[PDB]
Amino acid sequence: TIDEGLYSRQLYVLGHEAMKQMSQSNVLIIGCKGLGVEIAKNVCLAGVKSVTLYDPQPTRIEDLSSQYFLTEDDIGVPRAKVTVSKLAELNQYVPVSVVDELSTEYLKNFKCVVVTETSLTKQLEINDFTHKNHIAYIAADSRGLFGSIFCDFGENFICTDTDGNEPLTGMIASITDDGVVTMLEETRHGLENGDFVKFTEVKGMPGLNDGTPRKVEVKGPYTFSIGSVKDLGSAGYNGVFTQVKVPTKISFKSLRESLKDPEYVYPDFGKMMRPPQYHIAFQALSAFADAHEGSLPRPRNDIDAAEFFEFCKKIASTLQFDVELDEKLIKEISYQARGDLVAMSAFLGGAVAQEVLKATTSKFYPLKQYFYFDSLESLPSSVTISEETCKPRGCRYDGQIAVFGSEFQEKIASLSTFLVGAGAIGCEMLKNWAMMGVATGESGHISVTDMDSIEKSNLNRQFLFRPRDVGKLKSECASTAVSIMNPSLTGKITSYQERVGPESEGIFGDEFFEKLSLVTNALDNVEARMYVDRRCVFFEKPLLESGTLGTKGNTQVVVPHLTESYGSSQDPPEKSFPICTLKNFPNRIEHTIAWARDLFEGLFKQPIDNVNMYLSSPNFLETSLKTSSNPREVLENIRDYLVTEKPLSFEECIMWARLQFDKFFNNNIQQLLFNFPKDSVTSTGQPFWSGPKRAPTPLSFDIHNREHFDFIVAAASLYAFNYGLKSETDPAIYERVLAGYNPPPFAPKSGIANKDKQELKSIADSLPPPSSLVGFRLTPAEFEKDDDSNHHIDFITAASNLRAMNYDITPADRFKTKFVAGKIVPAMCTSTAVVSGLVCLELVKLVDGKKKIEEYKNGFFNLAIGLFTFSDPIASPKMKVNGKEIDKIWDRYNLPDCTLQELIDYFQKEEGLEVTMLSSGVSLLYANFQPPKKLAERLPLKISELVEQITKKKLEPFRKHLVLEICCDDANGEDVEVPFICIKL
Amino acid sequence: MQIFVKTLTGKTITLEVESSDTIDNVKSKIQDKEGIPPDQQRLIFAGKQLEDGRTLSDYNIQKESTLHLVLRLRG
Amino acid sequence: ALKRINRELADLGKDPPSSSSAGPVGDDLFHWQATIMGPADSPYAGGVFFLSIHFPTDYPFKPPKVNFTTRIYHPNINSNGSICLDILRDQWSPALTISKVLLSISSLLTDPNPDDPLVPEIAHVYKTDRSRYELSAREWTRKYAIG
Ligand SMILES: Nc1ncnc2c1ncn2[C@@H]1O[C@H](COP(=O)(O)OP(=O)(O)OP(=O)(O)O)[C@@H](O)[C@H]1O
Ligand SMILES: [Mg+2]
Ligand SMILES: [Mg+2]
């Protein structure tokens, strides 16, 4: 009963069973500050049974530093009471409540308990109970630029999936008598020692088809071992193996036990001596708070720092921690005790929400047990940070001023950012910017662009949108929501509905870009990312890239003249199957799905386009007769869809669907088996239908079968949609019409001048004239995966399953078909929160203008295994040109709009280089090997005039520069790379 | 006797061989002259691909026959 | 992209391919029209076959789209000109030049691969009735690939 219309992207990460088990768990959250509200938001979007909040403390102004559900009108009201109303709106399937008081026994009502902003004594009291009653307990804390997470799921936690990867499967070539299993040619099994596999469709060793898992002993990238199969048989041929995943048992320790002997999780291996320091530091913080009526050390106060260090020494002595305390780091923790940053809150909230999901669903490997994190490299160094600057000013930014100071707040308030995209990452970035006060000054500004509209499936991870906003533009809704969150951003945000690409350069031109301070990408495709990267490289603006995929995520920073651009790195491309495999010899469900998609396009999209173009373009036939690769195909499509097979009712559509079923699932298979019989052999004597090639069998139409009826219904409905007829769904009409159908005879054909053009002309003149059909058009079918009433996915699923039945492939359901055909990218709210937090932690580094490349960090993480890693950016490559140091990426030549001859002479006389090729855009302006006449005609022209002449298109009035790529040779004839040229028009 | 091997670029290589010479020996000569590894040599005569372990006489190769040297590609 | 394409074009210009001649269409560097000369000792002889090459924007990180324009009677080439070449679909790597692709296509023309065909009827004729395949190939290359 999972609403797949809302959890479409999340189910591809978790699954149906995981979410079903998740919808029966109760989550209690203690503490409703920024971290608590972030955790509650992520949990509510996740889809747990219900959420309960407990925070009776009255609101204070500083709490607004990271609480985006609190407004200045709520000062003096308990945080939970004012937050429940806004949290209840995020998801309609997840009720949210509030409890005024907590009793120990009451804790038995909840599956998971999350604790934040609670003293250590209360945490011990809660854990001593929740541990022995088998209740998952998570404790999170955020102090300035430091964070801590602790997990305790009981002594006998059962983890079904430990890595989140799909079971490994592959095709076997031969299995010896000693269990040596070998993969097909150029095929890697990918198994690891100790894994369990099950075999099916094994020839020669039926005993392995039972399904009992067997141990795996990897012997190489192409072969492994399973043990002794002596009894079962001597040698097995072919077959498919599939990995089996066994549950694991994880034993946690209670908080009281784990204080003495903790088990750390290291987010980075460059600093492995810190977590022991933070373990003492946080306990010292708790003791100090207990000793001062719950008052944390004041910001950048020396006396409080000394007292905190004395507490740290006492704790270290008490716990027999044989570790020398680092005074600098501990006192830094003391200084930032009262800090409250929205970026750290978002990061820890995403992590803790993922831990809650792990606890509820018994999936993925959880943290075990202490996770201490710090982003201390983000502390500004170009401004004055002291007690005077960091003291509170009685404003909503106190939580951030306590870490960065007032001068850095002024620096942030005057930013002019440019956000590309308004998806999940875009929404999180806008929330973080609004909380941080970005562009709230006189000179500040924000620009957000996105051309897409809100859809139902987007509401699962884009919390700024509501069901009432479905169908509206993302940018406007996001801007309005963030303006509501922070009133100071009224009038400081601009929203565009423009796609960032070559066609939008009239809006995002030189004037628009010259005023920016940084660009943040929230895109989902590589083309736009590359384009924006090129624009930033040309204009020399900092860029922040971030990407997510399921539970994996990464963040990268591009700094002018310091690091390399986004395009300097290559990512694995999409896998496209050979045309021969798809056309005739499929062996996986993906091949059949691709074939079904091609069939859909060729049946309901291309012929309609040809018919429409014929009725519109007066000279379409002549152009097609010598331009298209198959004019006969176009003419046949036009004839069939206009006169020969034009339906007059829905019964004719049903008959056409039956005919197409016969055409594509019964006759082509017969022809293929006529060309290559099942007993045929290759040129080497081996059987033809062996290994990757599976022998097909024609299908006979059975109306009672479900798949056949589904295909008929979908095809008839789509044909009626094409011709605008009234479709029907009652099986009675289908069964009545298809009963009286006589299949035309079909016998495979063995085969065995210029008159063809005459036949083509005869067909062409047989078509009705365009003038006779004015105002008549056929509606093409544009593929749309997200709609379940257009029969697109239904048709694709039916066709794919029928072709799988042809080749004895295991059919898939509509869920997997939608996942594969639609190129759906799995997405999660927790991953989005984490990447937004990391990007906003890099943003403060960018604002401070840090120069060293070791101070920036590109981040990668995988939440299914609890892996976090950070590495320095790669420096931009250097080069030697004319005995000078040149940056390959961030350097360019600035020249006037001189003539081509003058440009060549300048490059010859100044750089001592001979120009051999000069191009602009996608046109070859000049090449050394061109005939002399062409050059003599082109040499004395200006660059702008040359570009206009060659590209046959006048330059736009808003164009102010030209980017030219030049390849030149040195005096000796050796090729030397040079930076591009920036011609100023 | 003498034979001719034509490459993809239109070049003709003349070889002095005997009808009893093995295909391996011919591939060795082609490797020595052009530097092409035997594994990547695809030798064709009269529409039939020469296979290792056989002799020229097995393919009825006689005085001044013409072979084709093409690359190994499958799919 | 542009620099790599121009380097390949210059390399073609410096050393003539003899049996091939590729060049940009008009002045566009992302659209080439190449020519292939049929192997002499094959049915596709005395023939000139025109191919269209479309370099993707991500070249050389994505394979170029190569399609025959002249009709050819080959088991691995269909009516639309699509070529059953492994180096153009999934075996592509940013280390293969256009000259290598043209040499591969010339080898393919030298000898088809009927065990993994793209046009089952032509492959069946080739495997069963060789003489009829030769006659049909000669007829097609005389009717279409000449003049
Ligand atoms: N070239 C582009 N210019 C501007 N905005 C873009 C461009 N390409 C993508 N976007 C926007 O980037 C955002 C990507 O976010 P996301 O992928 O989560 O959303 P979606 O594609 O609508 O959803 P889903 O992928 O889950 O079906 C979308 O708003 C999309 O409109
Ligand atoms: Mg969308
Ligand atoms: Mg998307």
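All residue numbers here begin at 1 and follow the chain in the order shown.
Note: Cβ is positioned from N, Cα and C throughout, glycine not excepted.
Taken straight from Swiss-Prot:
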type	residues	note
ACT_SITE	C:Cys84	active site, glycyl thioester intermediate
MUTAGEN	C:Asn80 to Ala (Swiss-Prot position 81)	Reduces ubiquitin transfer between ubc4 and pub2. No effect on ubiquitin transfer between ptr3 and ubc4
MUTAGEN	C:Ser82 to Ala (Swiss-Prot position 83)	Reduces ubiquitin transfer between ubc4 and pub2. Reduces ubiquitin transfer between ptr3 and ubc4
MUTAGEN	C:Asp90 to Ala (Swiss-Prot position 91)	Enhances ubiquitin transfer between ubc4 and pub2. Reduces ubiquitin transfer between ptr3 and ubc4
MUTAGEN	C:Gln91 to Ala (Swiss-Prot position 92)	Reduces ubiquitin transfer between ubc4 and pub2. No effect on ubiquitin transfer between ptr3 and ubc4
MUTAGEN	C:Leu96 to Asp (Swiss-Prot position 97)	Reduces ubiquitin transfer between ubc4 and pub2. Enhances ubiquitin transfer between ptr3 and ubc4
MUTAGEN	C:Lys100 to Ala (Swiss-Prot position 101)	Reduces ubiquitin transfer between ubc4 and pub2. Enhances ubiquitin transfer between ptr3 and ubc4
MUTAGEN	C:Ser104 to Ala (Swiss-Prot position 105)	Reduces ubiquitin transfer between ubc4 and pub2. No effect on ubiquitin transfer between ptr3 and ubc4
MUTAGEN	C:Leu118 to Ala (Swiss-Prot position 119)	Reduces ubiquitin transfer between ubc4 and pub2. Reduces ubiquitin transfer between ptr3 and ubc4
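By a Cβ separation below 8 angstroms, chain A lies close to these of the mutagenesis positions C:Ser82, C:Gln91, C:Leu96, C:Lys100, C:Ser104: C:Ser82. Most buried of the mutagenesis positions C:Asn80, C:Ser82, C:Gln91, judged by other Cβ atoms within 10 Å, is C:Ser82.
Under 8 angstroms separates no C-beta among the mutagenesis positions C:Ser82, C:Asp90, C:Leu96, C:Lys100, C:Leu118 from a C-beta of chain B. Each residue contributes its Cα atom, and for C:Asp90 (mutagenesis position) and the residue listed as 'active site, glycyl thioester intermediate' those atoms are 11 Å apart. Annotated pair the residue listed as 'active site, glycyl thioester intermediate' and C:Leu118 (mutagenesis position), C-alpha to C-alpha distance, rounded: 7 Å. Each residue contributes its Cα atom, and for C:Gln91 (mutagenesis position) and C:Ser82 (mutagenesis position) those atoms are 16 Å apart. Neighbour density at the Cβ, taken as the number of other Cβ atoms within 10 Å, is lowest among the recorded positions C:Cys84, C:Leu96, C:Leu118 for C:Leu96.
Nearest to C:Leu118 (mutagenesis position) in space, judged by Cα atoms and limited to the mutagenesis positions C:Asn80, C:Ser82, C:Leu96, C:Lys100, C:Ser104, is C:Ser82. Recorded residues C:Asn80 (mutagenesis position) and C:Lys100 (mutagenesis position) have their alpha carbons 22 Å apart, per Cα-Cα distance. Ranking the mutagenesis positions C:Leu96, C:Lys100, C:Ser104 by the distance of their Cα atoms from the Cα of C:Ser82 (mutagenesis position) places C:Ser104 first. All protein chains shown were included, and the count of other CB atoms within 10 Å of the CB of C:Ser104 (mutagenesis position) stands at 21. With respect to their backbone Cα atoms, C:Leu96 (mutagenesis position) and C:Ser104 (mutagenesis position) stand 11 Å from each other.
Taking every protein chain shown into account, C:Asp90, C:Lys100 are the mutagenesis positions, and of these the Cβ with the most other Cβ atoms within 10 Å belongs to C:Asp90. Following the DSSP three-state reduction, the secondary structure of C:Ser104 (mutagenesis position) is helix. When secondary structure is read from DSSP and collapsed to three states, C:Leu118 (mutagenesis position) falls in the coil class.
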